[PDB]
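Have a look at the structure below before the remarks.
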Amino acid sequence: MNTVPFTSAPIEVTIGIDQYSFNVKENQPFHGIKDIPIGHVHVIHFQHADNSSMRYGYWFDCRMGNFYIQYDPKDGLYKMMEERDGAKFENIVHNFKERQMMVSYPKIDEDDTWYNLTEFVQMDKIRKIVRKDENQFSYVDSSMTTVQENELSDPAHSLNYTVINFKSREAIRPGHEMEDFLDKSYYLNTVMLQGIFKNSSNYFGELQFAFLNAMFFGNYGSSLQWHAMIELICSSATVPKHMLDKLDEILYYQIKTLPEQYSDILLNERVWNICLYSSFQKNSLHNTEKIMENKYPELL
Amino acid sequence: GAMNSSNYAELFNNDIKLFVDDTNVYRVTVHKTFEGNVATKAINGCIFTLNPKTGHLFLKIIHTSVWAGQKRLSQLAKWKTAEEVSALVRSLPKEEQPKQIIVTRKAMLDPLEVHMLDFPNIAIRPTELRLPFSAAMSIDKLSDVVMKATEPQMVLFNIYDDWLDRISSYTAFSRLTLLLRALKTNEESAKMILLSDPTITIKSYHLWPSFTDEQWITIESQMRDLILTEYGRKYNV
């Protein structure tokens, strides 16, 4: 069980760790989060009390290094940093733990929610979508634009999601215009799965990561990417049975976890109605259809 | 974006553009079967591709053989239209290719955008105008070449005959849309108006009669009256 200590909390802030969140008061003796489950990526995230605009946070994996948070009063944010000195870090943690100035990652034993949302999400894949190779952790915020959004403007601060465009030469074989536009199986299976992602696990990891960025940061381009990756599978007549089964589970936990009050902005009516009711896979998402019908019948 | 009343003059500027109407591509008669079910029998169709400035018509004849053993024909007709327009553009020299294609029905946008991916600089646009190009098959010579075709065929016409010698594109287009609007509202009455005087003929190389400027005013007036009469009936007003 790993630890992310905080040097201090000089400004009032709502701190998120994964799907959990805690309010910290200005200069409250808060020194971090312990008992973080090893084996998954995690995200620590922030919303300042005095400017609820710019949700921002850090994707990290505790197996890759010792990470801490320190407020930078110049840049005005909580920054993640790596502590390279193992013995300094363990000594910092042990002291804060002894003085019980850390909150405990509040995982219920029965509760597989974080595993189910991050099943295919890999820290090495996050670092290729979020390019800052001098850090082992990845910064995301509300405002960062995607490579696709930028084409249609600072490349260093872009989210490099795989571009999906249903009306592109990439998506449409010359002479198979109608076939490939109405049945995206070649775009899904040859271009994206065999060609770019190499396997369904990498495709699902990007999908899951796009969703979490949309949910935790209200990142609009992430939401577009999540919907595009769902629509490409649903709009394909030919999908491996295992991918359809797994997609139903992935989407179920995403819909289950979404705040009830954010379904208006985070969910796209056209895509969901098309995927559940009109598409080739209209009958292949039993769990997803049942939670959507019971939790968001308005949207449908 | 969409072509409307506000930007009507754009049709007669020096940027090459084409209207594409797919109304007459897929044409059927509905009939009873021996067992008393209903069935359709396709007839020859056509794509109506018009340059509004010059009057050059690219009448692509859609022979019933293209539907043999195909499913979802009304869907396929939109994609076959987009294929044939794409092929027509690719067949033109670069300096003749359109800068814009305006589709008369929004259901043609995606099929045509996807077929024209190789031409990113050609804008595919819809129109808010209700254009009466469906009535093109009320022009006897266009109707005749479509129905007689035994294979896929492209036939070129000038739908303005020689009018551009005497009037502007704007006026020539107004006249064509008035004639087609009349033919669409009351075909029998429109045709009677166009031939009632036997002394005015259609030249072998023309579609419409050889009216003098004064006879065109009389005809145009008779077409406006026909359209309002019919409208008064339709709506009881």
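All positions are counted from 1 along the displayed chain.
Structure method, as recorded: X-ray crystallography, 1.6 Å.
Placed from the backbone N, Cα and C atoms, the Cβ positions cover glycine too.
Experimental mutagenesis at this site is recorded by Swiss-Prot as B:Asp21 to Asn (Swiss-Prot position 1853), annotated: Reduced growth at 30 degrees Celsius. Strongly reduced growth at 16 degrees Celsius. In Swiss-Prot, the entry for mutagenesis B:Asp22 to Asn (Swiss-Prot position 1854) states: Reduced growth at 30 degrees Celsius. Strongly reduced growth at 16 degrees Celsius. The structure shown retains the original residue. Under its mutagenesis annotations, Swiss-Prot gives B:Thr23 to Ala (Swiss-Prot position 1855) the following note: Reduced growth at 30 degrees Celsius. Strongly reduced growth at 16 degrees Celsius. Recorded in Swiss-Prot as a mutagenesis result, B:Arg105 to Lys (Swiss-Prot position 1937) carries the remark: Severely impaired growth. Reduced growth at 30 degrees Celsius. Strongly reduced growth at 16 degrees Celsius.
Most other Cβ atoms within 10 A: among the mutagenesis positions B:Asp21, B:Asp22, B:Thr23, B:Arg105, that distinction falls to B:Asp22. In the three-state DSSP assignment, the secondary structure recorded for B:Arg105 (mutagenesis position) is coil. Rounded to a whole number, the C-alpha distance linking B:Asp21 (mutagenesis position) with B:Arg105 (mutagenesis position) is 7 angstrom. The secondary structure of B:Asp21 (mutagenesis position), as reduced to three states from DSSP, is extended strand. Across the structure, B:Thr23 (mutagenesis position) and B:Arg105 (mutagenesis position) place their CA atoms 8 angstrom apart. Note: the CA-CA distance between B:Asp22 (mutagenesis position) and B:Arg105 (mutagenesis position) rounds to 8 Å.
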